[PDB]
Amino acid sequence: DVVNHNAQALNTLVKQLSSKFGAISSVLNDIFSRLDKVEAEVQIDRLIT
Amino acid sequence: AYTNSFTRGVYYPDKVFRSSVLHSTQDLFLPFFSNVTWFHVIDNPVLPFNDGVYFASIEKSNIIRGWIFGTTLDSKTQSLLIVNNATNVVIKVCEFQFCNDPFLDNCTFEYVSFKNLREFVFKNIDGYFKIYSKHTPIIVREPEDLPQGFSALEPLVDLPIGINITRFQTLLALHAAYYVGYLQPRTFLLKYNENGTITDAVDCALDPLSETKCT
Amino acid sequence: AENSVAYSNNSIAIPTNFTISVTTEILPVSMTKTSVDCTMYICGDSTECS
Amino acid sequence: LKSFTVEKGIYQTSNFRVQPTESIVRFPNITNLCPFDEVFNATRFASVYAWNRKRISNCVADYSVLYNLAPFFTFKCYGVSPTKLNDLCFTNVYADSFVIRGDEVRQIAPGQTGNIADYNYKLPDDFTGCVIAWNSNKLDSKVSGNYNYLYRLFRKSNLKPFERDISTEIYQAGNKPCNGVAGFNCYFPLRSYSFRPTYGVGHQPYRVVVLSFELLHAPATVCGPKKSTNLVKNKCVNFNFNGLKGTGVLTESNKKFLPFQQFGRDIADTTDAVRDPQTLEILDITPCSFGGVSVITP
Amino acid sequence: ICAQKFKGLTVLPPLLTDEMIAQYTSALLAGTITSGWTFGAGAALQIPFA
Ligand SMILES: *[C@@H]1O[C@H](CO)[C@@H](O[C@@H]2O[C@H](CO)[C@@H](O[C@@H]3O[C@H](CO[C@H]4O[C@H](CO)[C@@H](O)[C@H](O)[C@@H]4O)[C@@H](O)[C@H](O[C@H]4O[C@H](CO)[C@@H](O)[C@H](O)[C@@H]4O)[C@@H]3O)[C@H](O)[C@H]2NC(C)=O)[C@H](O)[C@H]1NC(C)=O
Ligand SMILES: *[C@@H]1O[C@H](CO)[C@@H](O[C@@H]2O[C@H](CO)[C@@H](O)[C@H](O)[C@H]2NC(C)=O)[C@H](O)[C@H]1NC(C)=O
Ligand SMILES: *[C@@H]1O[C@H](CO)[C@@H](O)[C@H](O)[C@H]1NC(C)=O
Ligand SMILES: *[C@@H]1O[C@H](CO)[C@@H](O)[C@H](O)[C@H]1NC(C)=O
Ligand SMILES: *[C@@H]1O[C@H](CO)[C@@H](O)[C@H](O)[C@H]1NC(C)=O
Ligand SMILES: *[C@@H]1O[C@H](CO)[C@@H](O)[C@H](O)[C@H]1NC(C)=O
Ligand SMILES: *[C@@H]1O[C@H](CO)[C@@H](O)[C@H](O)[C@H]1NC(C)=O
């Protein structure tokens, strides 16, 4: 259980990077490329939070 | 005449290569152990298309020759016709009906490019037509129903047509049996090996055990 | 299993033999030591996100 | 540590080292300039409610025409910024070029209710793309009314979004069966606004092109005007594959792609393997920056 | 494991390797066998196991 919990928490932390958190995309560079700096910052603030 | 599909109809849902991973997806799939309709070769009655059609054919040598898709099939609107030939394969969307009964002897789009088991999946997304195929033969011990096993269907044809389809009909060779099933929105668990080939799948809504597997 | 001890005013039970038992007790002492780089995890190879 | 004095021990240090980047661009090598003049400079536009859609597949979409010419009014783009459209790539582009009354040009938006918003310009909830309009006083305004455009109304039923259809049958506003014959509360579908140059500025006709893009980074046949440079490997470089930007070392990979497969994705659904759009070789992406080192000091 | 290393998530090794933990358990076993409880209170005093 000590091995499995420490593996499972790291797997969850890795898999959580595909989430959008209400933004348009989970890919960081796509928001920068598809939007200008007025709304790219407010879209990536959700990802950072 | 009804028969039972046996863990068949799983296609590649995207172009993304994934290696040695279990991936859960939400798409129009043929449900596991569903009830499919089975026809003999004499007949080709006209059948509805719904949200998607899984087609299968067990045939001797090129008994099935093509397909007809449409809505009214009365030479007023577009009807997608696929005819495969030993020379070359023809796909057209011509509106006009040519034969009184369809058999083997200003269109907006044209494209020219029991020993045999063939599986196909035809579906439309916003009028965009996707055709997935698989061609693996069976040599001996043909039981005249769906063979028990698993295989993955690779994408072949993408047509940017925008053509509404509601009903369809197949084409037979003239001078064997075929299977039709319908796709439903399902969540599937897919297994990818080191090659990237889909080797196993789990239908999440089939039974509580597979729901536990998906959880 | 239900047992009934034969209690009495003048009655004792004294063992006439023994046995030597060896049991196993298992105790975790430590776990996996992890470390997280914050910039490489959150943004990752992106200067303007940093 | 945000301190000038460091105590004795081992410390994990975040990287303050500056790594310069070299931009590498890679795009499909199609040389055909896109015929936007077939959409714009045509003599007569298409029928408004017939939903005649123009398909753009093999093109170099140069938007300098869209930005450096006088007749352009609005650039209402949803899901993408118009100012960065020349840097990306698209799979298939679709154009709906019809003529609307100017006061109804504001009705071309998803989630709106109107005669234009419900029957021909019904954008879905997940619509991406741009709406462009300009004036048509010189071409689409005629003396005693222009009859080249016909419009459909007088129905309480709304059609499906992005389903091309023709309704030649009479819109049955009344309960009595019209059966293609005008009668009580039976209105013919096609109606002419009869555009004139003597009308108001809002009532003057406007030429409107709705461009729908597919913003996926799939095998793309439409790209903006940009060169393609040499593929630098085994070094920390930027990369731009079909509009897909990234930073990292591109190396040779042994992941045997299926012939229809374009991208490889990791456990975290991040892009790990790519396919070159020209040479059709498979490249592995390794992160550039080392995350941090340990400093052992007294 | 390589995906976590690419994402800023590293795992540090322990300070004491398993050979050294085995040497500690060997020392404790040898002291318990050859000296009883006397090595826990100070210097080890040899005594027969009987
Ligand atoms: C307290 O309890 C202990 C045991 O916990 C008793 O001590 C003796 O313990 C030894 C083993 O620890 C016993 O020895 C064994 O005796 C067997 C005799 O079995 C034969 O006889 C009985 C009775 O007649 C028959 O029912 C049976 O079928 C047999 O015919 C031997 O067969 C055993 O030999 C095996 O093991 C030895 C190794 O020990 C091998 O070398 C042999 O080849 C063979 O495989 C074994 O020798 C012994 O029986 C116990 N003593 C008694 C009297 O039972 C204490 O006696 C007890 N104290 C009190 C006060 O109760
Ligand atoms: C595709 O075409 C069919 C028929 O051409 C359409 O079905 C019609 O739908 C209307 C509205 O519900 C009905 O009043 C008609 O009776 C239907 N016709 C038939 C023959 O059933 C269908 O709506 C079109 N679109 C889709 C997405 O299937
Ligand atoms: C399929 O349907 C038929 C009747 O339509 C029924 O008799 C048969 O049991 C069904 N098969 C399955 C597997 O449910
Ligand atoms: C093709 O010609 C027929 C014959 O008049 C016509 O009804 C139909 O609308 C035409 N289709 C196209 C797409 O031009
Ligand atoms: C993957 O393909 C290789 C050939 O390139 C083959 O040797 C290997 O066995 C395949 N993997 C599996 C799990 O079959
Ligand atoms: C023990 O002695 C007391 C006093 O005579 C008596 O009441 C009790 O029942 C006795 N207990 C037993 C178990 O005999
Ligand atoms: C142009 O593209 C084709 C196919 O995409 C490729 O085979 C060829 O090498 C490319 N040429 C250059 C100069 O990039």
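Residues displayed in chain A correspond, in order, to Swiss-Prot positions 950-998.
Recorded method for this deposit: electron microscopy, 3.4 Å.
Just so it is clear, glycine is given a Cβ too, placed from its N, Cα and C backbone atoms.
Annotation note: A:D950 (variant position) sits in a coil segment as assigned by DSSP. Summarising the environment of A:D950 (variant position), the number of other Cβ atoms within 10 Å of its Cβ, over all protein chains shown, is 6. According to Swiss-Prot, the natural variant A:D950 to N carries the annotation: In strain: Delta/B.1.617.2, Mu/B.1.621.
Counting Cβ atoms from all protein chains shown, A:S982 (variant position) has 21 others lying within 10 Å of its own Cβ. For the natural variant A:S982 to A, Swiss-Prot gives this note: In strain: Alpha/B.1.1.7. The structure shown keeps the original residue.
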For this session: Would you identify the secondary structure of A:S982 (variant position) according to DSSP, in three states?
Result: helix
